[PDB]
Amino acid sequence: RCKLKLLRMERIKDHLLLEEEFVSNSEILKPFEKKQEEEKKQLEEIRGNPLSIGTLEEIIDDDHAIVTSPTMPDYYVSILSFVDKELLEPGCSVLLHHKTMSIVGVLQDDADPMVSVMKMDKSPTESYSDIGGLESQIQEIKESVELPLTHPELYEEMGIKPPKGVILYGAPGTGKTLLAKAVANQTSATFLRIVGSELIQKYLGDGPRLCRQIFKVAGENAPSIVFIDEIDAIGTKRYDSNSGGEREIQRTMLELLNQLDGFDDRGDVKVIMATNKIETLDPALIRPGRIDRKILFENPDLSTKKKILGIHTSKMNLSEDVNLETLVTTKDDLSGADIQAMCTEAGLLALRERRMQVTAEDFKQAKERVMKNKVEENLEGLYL
Amino acid sequence: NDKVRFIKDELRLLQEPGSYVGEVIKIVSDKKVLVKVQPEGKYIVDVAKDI
Amino acid sequence: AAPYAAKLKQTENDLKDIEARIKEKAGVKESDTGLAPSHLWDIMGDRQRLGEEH
Ligand SMILES: Nc1ncnc2c1ncn2[C@@H]1O[C@H](COP(=O)(O)OP(=O)(O)OP(=O)(O)O)[C@@H](O)[C@H]1O
């Protein structure tokens, strides 16, 4: 009855809505019959067919423009008929008239296979408190990322500029990855996510055009939150050394300083950076006011890991047998990705049985496998 | 007769202006199709009554 | 898993509306460049289109 109640309202409304729009398709055209109907006829004859794609290099303010077509021949076309010159400006793809080339309008625009990596197709299904615990170093990421979008009111009282940027840093597995995708579900504004391993390329010059782009798209479709996941990856990853190397790393860094900030006066591009090599960055990067409140994470304490382990064991089958608190005893200042791997490994023991139950025995066994990982790339035994 | 009037009618049919192979990049909902011609560039162009 | 399983199918059936709606909304859609003052620009730029200087 608790699922159904939700369903009963929401389905019937999507079925009606759909039906409504079928009867309605015809109905759109009815309030006119010469008031707009006629207008449509006039535009069309002008346009004819085919409308030839050009690329607009530059405009001239005498009602003309110079197009360079991808078919070769440049043409000195006229901006005439059904066109604003405020929807023209470098980079446009235009509709040309198939006798004398006049720009009848601009409708065509074409997305890049690099704005496809940047732009996301999801809204995160997981939300906040899936690594929860350390939930006071999370109001340094929701009073400066979430909140000046949500309230202008608070920062109007105090006046001045409102927050800008965060650098998340700490141990690996201590939630950094999920922090960024958990604030993007709540805000619901354009979430860009780029890996830093794609900012390092094996070809020069294109490196800077990529980094210069991310904030330009970002400011355009503002508000935006740009997650740069891993900016520790800029000095450890590098291909060849003769189109890689120092030169390529230095230039992408230089570019990124203009974007944030710089002179651009672009859109809203809150920044979220995850790192753990924070001293392989510039002093004009970890500069204040492109970092505001910075967040340090260390390994959780014993009573924190009890918050963490009860999030993770709610999704699992339980018994009265299971005891969380002795799993906590064993681990001592370890990541919550360690604790997340024991619960993921505990169902691997269930899967291995082909028994649908999860027991105290399944959680303790996978705790031994998790502790095998830690101390066996070790070979000292006892600290030599 | 079927034979000889199949030859005479194929002389008409073989005569073309050139009829190409295109691929659809994307549609636009003004009732037109953005077609990239496989050698050439892109042209937004109207469609027939069979499609 | 009876109590949940029923809802799960009913959710799939629901999704089928959302696709259909994207196609009906897009069947009758219009698009513009520049609207109302450039209806006027058609009167003028059609006299000038007949000539050759483009
Ligand atoms: N507090 C927690 N509650 C629930 N899951 C957690 C918690 N902390 C971390 N996790 C989980 O551990 C996995 C990895 O964590 P996440 O990527 O969010 O962060 P991180 O500290 O950058 O670590 P890494 O980058 O090495 O994965 C994810 O599935 C994440 O949800």
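Following Swiss-Prot, chain A shows residues 54-437, kept in their order.
Quick reminder: no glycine exception, Cβ is built from N, Cα and C everywhere.
A sphere of 10 angstroms centred on the C-beta of A:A224 (ATP binding site) encloses 18 other C-beta atoms. Secondary structure at A:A224 (ATP binding site), taken from DSSP and collapsed to helix, strand or coil, is coil. The ATP binding site feature in Swiss-Prot is assigned to A:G223, A:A224, A:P225, A:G226, A:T227, A:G228, A:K229, A:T230.
Here Swiss-Prot notes a mutagenesis experiment, A:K229 to Q, with the remark: 73% loss of ATPase activity. According to its DSSP assignment, A:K229 (mutagenesis position) is helical.
In the vicinity of ligand 1, defined as a Cβ distance under 6 Å, the following of the binding-site residues A:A224, A:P225, A:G226, A:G228, A:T230 are placed: A:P225, A:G226, A:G228, A:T230. Burial estimate for the binding-site residues (A:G223, A:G226): highest at A:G223, by number of other CB atoms within 10 Å. Of all Cβ atoms in the protein chains displayed, 23 besides its own lie within 10 Å of the Cβ of A:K229 (mutagenesis position). When the Cα atoms are compared, A:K229 (mutagenesis position) and A:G223 (ATP binding site) turn out to be 8 Å apart. Taking the binding-site residues A:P225, A:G228 in turn, the residue surrounded by the fewest other Cβ atoms inside 10 Å of its Cβ turns out to be A:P225. Neighbour counts of Cβ atoms within 10 Å were compared for the binding-site residues A:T227, A:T230, and the top value is held by A:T227.
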